[PDB]
Amino acid sequence: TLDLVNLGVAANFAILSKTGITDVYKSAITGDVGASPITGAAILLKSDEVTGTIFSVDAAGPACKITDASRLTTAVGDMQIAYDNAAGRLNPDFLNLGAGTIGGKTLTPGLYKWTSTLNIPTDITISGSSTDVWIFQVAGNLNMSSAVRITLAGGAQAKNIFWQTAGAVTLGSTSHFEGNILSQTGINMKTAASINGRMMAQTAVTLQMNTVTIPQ
Ligand SMILES: [Cl-]
Ligand SMILES: [Cl-]
Ligand SMILES: [Cl-]
């Protein structure tokens, strides 16, 4: 059975980036948010958008920010460790499933790899037990089209789903994502898309009136 990806201190964040968090008011984020090593001024959220704590590396940022460089440095390091962990998993159960487009599929537990960009243009289901683990390795971008829902079935839990992407992630408007995202570049959400999962970007996270909830 596939091991979880240990997020370390990054597990405590709904959104964690390295070059900031952009936002088209109003979003609704549940969980802590942070960015490092960029200045906290690059976190463009307000306090009424975040249920939790906004962490900054310095004295800049939203009014409600907490300055804690050492925690952010550990979280971002742990985020990098998790990204490398997840990208380093060997012996995939699936390789280039659906030839890079996977609309309509039901995904069972395991390690999946794509040597291209992955597209999700219609609804999909992730199906498994409450202890099963999915790891999706994407060597290109990860795209999901407008209004696409990812449905969880059989007891599958968002906290046991990990998406590792070497390129940028784009979630289209009204879409609904499930699982943790470890992006090597950005994670870009569009108008009123939602995610039950974490947004861990090694560049920036950009939002447009999104709902972001940390997995329970
Ligand atoms: Cl850092
Ligand atoms: Cl990769
Ligand atoms: Cl846009």
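Numbering of chain A is taken from Swiss-Prot, so the residues present carry the numbers 61-276, in order.
From the backbone N, Cα and C atoms, a Cβ is placed for every residue, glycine too.
What Swiss-Prot annotates here:
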- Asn203 to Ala or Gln: Increased thermal hysteresis (TH) activity compared to wild-type (MUTAGEN)
- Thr211 to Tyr: No effect on thermal hysteresis (TH) activity (MUTAGEN)
- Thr234 to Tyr: No effect on thermal hysteresis (TH) activity (MUTAGEN)
- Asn248 to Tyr: Has 43% thermal hysteresis (TH) activity of that of the wild-type (MUTAGEN)
- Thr251 to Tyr: Has 11% thermal hysteresis (TH) activity of that of the wild-type (MUTAGEN)
- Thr266 to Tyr: Has 33% thermal hysteresis (TH) activity of that of the wild-type (MUTAGEN)
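Taking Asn203, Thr211, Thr234, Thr266 as the mutagenesis positions under consideration, the smallest Cα distance to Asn248 (mutagenesis position) is found for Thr266. With respect to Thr251 (mutagenesis position), the closest of these mutagenesis positions in Cα terms is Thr234, chosen from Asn203, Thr211, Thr234, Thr266. The Cβ of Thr266 (mutagenesis position) lies under 8 Å from the Cβ of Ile81, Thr82, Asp83, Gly246, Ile247, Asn248, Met249, each on the same chain and at least six residues away in sequence. On the backbone, the CA of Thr234 (mutagenesis position) and the CA of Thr211 (mutagenesis position) stand 14 Å apart. Within 10 Å of the Cβ of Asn203 (mutagenesis position) there are 22 other Cβ atoms, across all protein chains. Note: the Cα of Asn203 (mutagenesis position) and the Cα of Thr211 (mutagenesis position) are spaced 16 Å from each other. Counting only same-chain residues six or more apart in sequence, the Cβ atoms lying under 8 angstroms from the Cβ of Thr211 (mutagenesis position) belong to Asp183, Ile184, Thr185, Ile186, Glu238. Neighbour counts were taken at the CB atom with a 10 A radius for the mutagenesis positions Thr234, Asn248, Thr251; the maximum falls on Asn248.
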